[PDB]
Each structure stands twice: as structure tokens, then as C-alpha cells.
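**Student:** Submitted below is the structure of interest, expressed as C-alpha cells.
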Amino acid sequence: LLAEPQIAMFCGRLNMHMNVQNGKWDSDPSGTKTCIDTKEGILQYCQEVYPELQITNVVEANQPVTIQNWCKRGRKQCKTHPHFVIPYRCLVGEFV
């Protein structure tokens, strides 16, 4: 069983996303994406980290989540300090 696709942001640190395979929060694959302020940008990011999941929409999660290991550019200096944020669920779409 897989975890739910979602992304989490904390300005000043690279974006985090849910590794559906192991349920852990992983840092930005390219090591360059940080917090986004538009819904459209968030949807694009979901599509960027979950390229084959047909993500067509996004919505704020119901519960805040504490996440450790936030990194800075290049996925470097990943401190283990915890920061909790409200993640954005990446919603799979059904094409007709």
C-alpha cells in the first residue's frame, strides 16, 4: 500500500514531498525548488515530483505535519530540526 502524494513548503528551505513508496518526506529532486505562493504553481510542482500520477488538482491537507530534514539549495545542509506545516495534497485526476 502506498502513502498519499503531497508536497510541503517552508520558505527558506527546499520543498518536501511524500515518498509514496516508503512514507517518508523527501527533499526536492532538482535541489532548487522552494516555497510557492500560487495554487497553479503548487499544482505544477506536484506534477514535477509525481510525473506519472496524472495530478490535476491540489488542496490543503486536513492536518498540520511535522517534518524534519529540510535542506537548502542542492539538497545540502539538511538540518534535522522539525518544522510543521500544512501540506498540499496532490490530487490524481481521471481523464475522460
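For chain A, we keep the numbers from Swiss-Prot: what you see runs 28-123, in order.
Heads up, header says this was done by X-ray crystallography, 1.8 Å.
Including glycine, each Cβ sits where the backbone N, Cα and C put it.
Per Swiss-Prot, the features are:
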type    : residues      : note
BINDING : 96-110        : heparin binding site
MUTAGEN : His108 to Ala : Loss of the copper binding site in the GFLD subdomain; when associated with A-110
MUTAGEN : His110 to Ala : Loss of the copper binding site in the GFLD subdomain; when associated with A-108
**Student:** What are the sequence-distant neighbours of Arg100 (heparin binding site), meaning same chain, six or more residues apart, C-beta distance under 8 angstroms?
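**Tutor:** Same-chain residues close to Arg100 (heparin binding site) (Cβ under 8 Å, separated by 6 or more) are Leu41, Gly58, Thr59.
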**Student:** Through the lens of DSSP with three states only, how would you label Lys106 (heparin binding site)?
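**Tutor:** Assignment for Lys106 (heparin binding site) reads strand.
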**Student:** What residues, ordered by sequence, lie under 8 A Cβ-to-Cβ from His108 (mutagenesis position) and sit at least six positions away in the same chain?
**Tutor:** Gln95, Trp97
**Student:** For the recorded positions listed here (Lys106, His110), which one has the lowest count of neighbouring CB atoms within 10 Å of its own CB?
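**Tutor:** Sparsest of the recorded positions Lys106, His110 by Cβ contacts within 10 Å: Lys106.
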**Student:** By a simple count, how many Cβ atoms lie within 10 Å of the Cβ of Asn96 (heparin binding site), its own Cβ left out?
**Tutor:** 17
**Student:** Looking only at C-alpha atoms, tell me how far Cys98 (heparin binding site) is from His110 (mutagenesis position), rounded to the nearest Å.
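**Tutor:** About 12 Å separate the Cα atoms of these two residues.
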**Student:** Which one is it, among the binding-site residues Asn96, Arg102, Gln104, that lies nearest to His110 (mutagenesis position) by Cα separation?
**Tutor:** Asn96
**Student:** Restricting to the chain of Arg102 (heparin binding site) and a gap of 6 or more, list residues whose Cβ falls under 8 Å of its Cβ, or answer none.
**Tutor:** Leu41, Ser54, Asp55, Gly58
**Student:** Can you check which residue among the binding-site residues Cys98, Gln104 has the largest number of Cβ atoms within 10 Å of its own?
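**Tutor:** Per the Cβ count within 10 Å, the most buried is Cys98.
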